[PDB]
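Below: one structure, written as structure tokens.
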Amino acid sequence: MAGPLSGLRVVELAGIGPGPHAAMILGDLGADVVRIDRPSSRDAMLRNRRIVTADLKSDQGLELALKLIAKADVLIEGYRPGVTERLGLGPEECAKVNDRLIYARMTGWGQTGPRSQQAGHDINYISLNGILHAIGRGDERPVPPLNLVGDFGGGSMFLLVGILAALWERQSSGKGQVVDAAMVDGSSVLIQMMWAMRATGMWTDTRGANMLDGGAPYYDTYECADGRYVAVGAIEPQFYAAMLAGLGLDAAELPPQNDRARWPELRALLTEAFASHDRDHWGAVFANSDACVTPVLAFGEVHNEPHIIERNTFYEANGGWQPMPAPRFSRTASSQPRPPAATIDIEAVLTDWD
Amino acid sequence: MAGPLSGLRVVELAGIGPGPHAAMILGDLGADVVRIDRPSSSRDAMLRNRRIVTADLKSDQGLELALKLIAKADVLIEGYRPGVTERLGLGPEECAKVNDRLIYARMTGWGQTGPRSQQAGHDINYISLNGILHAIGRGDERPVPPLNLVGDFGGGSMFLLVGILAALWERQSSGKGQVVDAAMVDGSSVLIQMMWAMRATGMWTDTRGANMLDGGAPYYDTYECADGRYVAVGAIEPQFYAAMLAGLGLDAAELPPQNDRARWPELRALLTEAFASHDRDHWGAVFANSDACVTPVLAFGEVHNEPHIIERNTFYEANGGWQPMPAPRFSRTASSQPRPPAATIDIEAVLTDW
Ligand SMILES: C[C@H](C(=O)SCCNC(=O)CCNC(=O)[C@H](O)C(C)(C)COP(=O)(O)OP(=O)(O)OC[C@@H]1O[C@@H](n2cnc3c(N)ncnc32)[C@H](O)[C@@H]1OP(=O)(O)O)c1cccc(C(=O)c2ccccc2)c1
Ligand SMILES: C[C@H](C(=O)SCCNC(=O)CCNC(=O)[C@H](O)C(C)(C)COP(=O)(O)OP(=O)(O)OC[C@@H]1O[C@@H](n2cnc3c(N)ncnc32)[C@H](O)[C@@H]1OP(=O)(O)O)c1cccc(C(=O)c2ccccc2)c1
């Protein structure tokens, strides 16, 4: 198996959202990933796995599972607190059969506290810690950033950092431990820059009035003549100057880049400029530029973008394109993901593993 | 130094955004983090858990001090355009000669090669190219940037972290380091792999504001309350949706079906009128301890008053401002409270200590 995590062994108890995403990235980087689902696969998030079923409520299902776990490095579970305990797959049961196991618990609200038993999804976790309120236009209700910030960014990715930091700690101590990854925590660390900026008077709680939330005319999207969009991210004054020259705009006509009181007016001037040509035109004009102006591509166009094609950021599978592994490694390179490995028998795996 | 990454030694060539966010988290988890800034130069909490040092790397003495640190360290982080470290004398090849155990971590937006590899850019630019930006915001309006959460951090720093830590695990076999190439355009593509999966199997359109998780579903969105503040609704599962309806006072019999997309306009109007009839804190009461997946959308400034946030110590206080505590959490080797940014140190003192 290709990648820096060759021969890492990972047991995944099937769930949704973050736990499966973390398992995927582990797979992607060469880990041996076995996912236990329940007797009751077309999701490419299940790439780079062996799938096995087992009623974990049965006596045998439990016993089989504990044999897997005994032979593994990492266990991932993404159920509400208490769930794995009741199955007899809790951290303490696992530590009897393998004091080396990294026990990885993926929740939204965490392991304890008043909301620990509440159902939730991404939108709920990011609502509570200030993140969701900060996203969208000011004259309007907050908009969910898909499920990128709670499930993945502040979720799976923190589970991963935890699984791999604990594997490092293990090398010097010989012992596993429990990783408690809560989306409400990770997503808060994910947005630490805003907490830093608010502390130094450089971020408000007003939506749509900030450097990076879309309120700044040099950090936003603009509609073009054809109804498609560009993104502008020209924060540094020299990039900003370069953009203005490429728009045909004389800097003397315009309010200061960072006079926030005149942003409305600046925006109107830039709006009229971008509107006068189509997206492709601006993509051309600004190629090789430090003006920080890029075409906003829809998913279906991404496969036609030179920089995407030539770095092979995607590969063709199945119905269509999928992201290749990340990040990239010079010596032990990941390989192209294996499609979801149709259900094998949990005994097979055990023989294969000893 | 507390945390699972105790012992880990890290050199960070000062940059902006992902590079320092990665460095911070390593610090957060116990790593020993030394940051080399240029002398043309702390109230940014993103530079917590650091020793800072000065050094002109353009000078001959600068370079060789730098090169000593690198020799005695496990990890190098740099986030400059490709070719910059080379032309400084700090490239991978030069580093591999004073320390072949080094994890050489390269944080960019566009990657190390290809047509955009020298273009300046920010978060909004990298997510504009891979389909992400286009998918965020309401359907009748231009895309809205999800702050810099998806490119810089979730799809940037966090992949840098996984790469560093995956390579550290690899260096337990081979005894040799390697080059980690983390590009935001790639990492953020893996961050959104779910949408690429659903797109392949007909469960996600390219139409902004018309999907299950982008705000198009009346049961996964925010709603404005009587007081002009908001709640989040994430009631995807039918059981949770039913619980929400009951709390709202709406009879399922009078509403269109939850997933009859063609009648979402009606459904949304009904839910809109219901949520609008009481204030956010009413709904907060009604639904606490419920599985209805309704939470208050708090602003940053109110987060410190939320019981579940307080009790799990998701935040700590520092220098007039709350800041996030490290994530994730570890049962045995817990992280400490982060130390504030430390006034500078002489690069000699550090080489001694090491
Ligand atoms: C955008 C969105 C997301 O945000 S995904 C992230 C959702 N949040 C979390 O994951 C946080 C932690 N987990 C939970 O809070 C719950 O898991 C629950 C999701 C609320 C469901 O609650 P429940 O259904 O009540 O489950 P539970 O955790 O309470 O326990 C159920 C268990 O089932 C039993 N058993 C488990 N394995 C087995 C087995 N092998 N054999 C037999 N039984 C098993 C356990 O014993 C336990 O049962 P109980 O004893 O306690 O009954 C998101 C992201 C991605 C996808 C989705 C979709 O919904 C979706 C759907 C279709 C297409 C695309 C997406 C949503
Ligand atoms: C939301 C937003 C973000 O998205 S942040 C992420 C931006 N993207 C990246 O980071 C990816 C890779 N990097 C770059 O593409 C460039 O770095 C550049 C920043 C575009 C432009 O930088 P340039 O100014 O051209 O620098 P360069 O990297 O090409 O080369 C600079 C070098 O400087 C020299 N030298 C370095 N160290 C030393 C030293 N110790 N002594 C002497 N010289 C040194 C090198 O030699 C080289 O110079 P040259 O030889 O080539 O001249 C974001 C995130 C966070 C913050 C911000 C803010 O802007 C902000 C600002 C204020 C408050 C709050 C936020 C924005």
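Quick note: numbers on chain A are straight from Swiss-Prot, i.e. 1-40, 46-359, in order.
Technique stated in the header: X-ray crystallography, 2.1 Å.
Placement of Cβ uses the backbone N, Cα and C atoms for every residue, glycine included.
Its own atom aside, the Cβ of A:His126 (mutagenesis position) has 25 Cβ atoms within 10 angstroms in the protein chains shown. The feature active site, proton acceptor is assigned by Swiss-Prot to A:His126, with a curator's inference given as support.
Look at A:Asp156 (mutagenesis position): DSSP puts it in a helix. Look at Swiss-Prot and you will find A:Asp156 tagged as active site, proton donor.
Taken from Swiss-Prot, the feature substrate binding site applies to A:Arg38, A:59-62, A:83-85, A:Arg91, A:125-130. Secondary structure at A:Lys62 (substrate binding site), taken from DSSP and collapsed to helix, strand or coil, is coil.
One entry in Swiss-Prot concerns the mutagenesis experiment A:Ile56 to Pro. Its note says: 28.8% of wild-type activity. When other Cβ atoms within 10 Å of the Cβ of A:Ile56 (mutagenesis position) are tallied across all protein chains shown, the result is 18.
Under the heading of mutagenesis, Swiss-Prot lists A:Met111 to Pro and annotates it as follows: 5.2% of wild-type activity. A simple way to gauge crowding: the CB of A:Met111 (mutagenesis position) has 30 other CB atoms within 10 angstroms, across all the protein chains here.
Quoted from Swiss-Prot, the note on mutagenesis experiment A:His126 to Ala is: 4.5% of wild-type activity. Mapped onto three states, the DSSP output places A:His126 (mutagenesis position) in coil.
Cβ-based neighbour count (10 Å, all protein chains) for A:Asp156 (mutagenesis position) stands at 30. Annotation of the published mutagenesis A:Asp156 to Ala in Swiss-Prot: 17.6 of wild-type activity; the original residue is retained in the structure shown.
Record note (Swiss-Prot), mutagenesis A:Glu241 to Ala: 2.1% of wild-type activity. The unchanged residue is displayed. Its own atom aside, the Cβ of A:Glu241 (mutagenesis position) has 16 Cβ atoms within 10 angstroms in the protein chains shown.
Mapped onto three states, the DSSP output places A:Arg91 (substrate binding site) in helix. Applying an under-8 Å Cβ distance to chain B, the binding-site residues A:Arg38, A:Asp60, A:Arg91 reduce to an empty list.
Cβ-based neighbour count (10 Å, all protein chains) for A:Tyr84 (substrate binding site) stands at 18. Listed in sequence order, the residues of the same chain lying 6 or more apart from A:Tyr130 (substrate binding site) and placing their CB within less than 8 Å of its CB are A:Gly113, A:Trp114, A:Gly155, A:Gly159, A:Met188, A:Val189, A:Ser192. Proximity note: of the listed binding-site residues (A:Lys62, A:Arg91, A:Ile128), A:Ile128 have a CA within 10 Å of the CA of A:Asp156 (mutagenesis position), given in sequence order. Cα of A:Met111 (mutagenesis position) to Cα of A:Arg91 (substrate binding site): a span of 17 Å. With a cut-off of under 6 Å between the Cβ and any atom of ligand 1, the recorded positions A:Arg38, A:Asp60, A:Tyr84, A:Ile128, A:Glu241 reduce to A:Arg38, A:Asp60, A:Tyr84.
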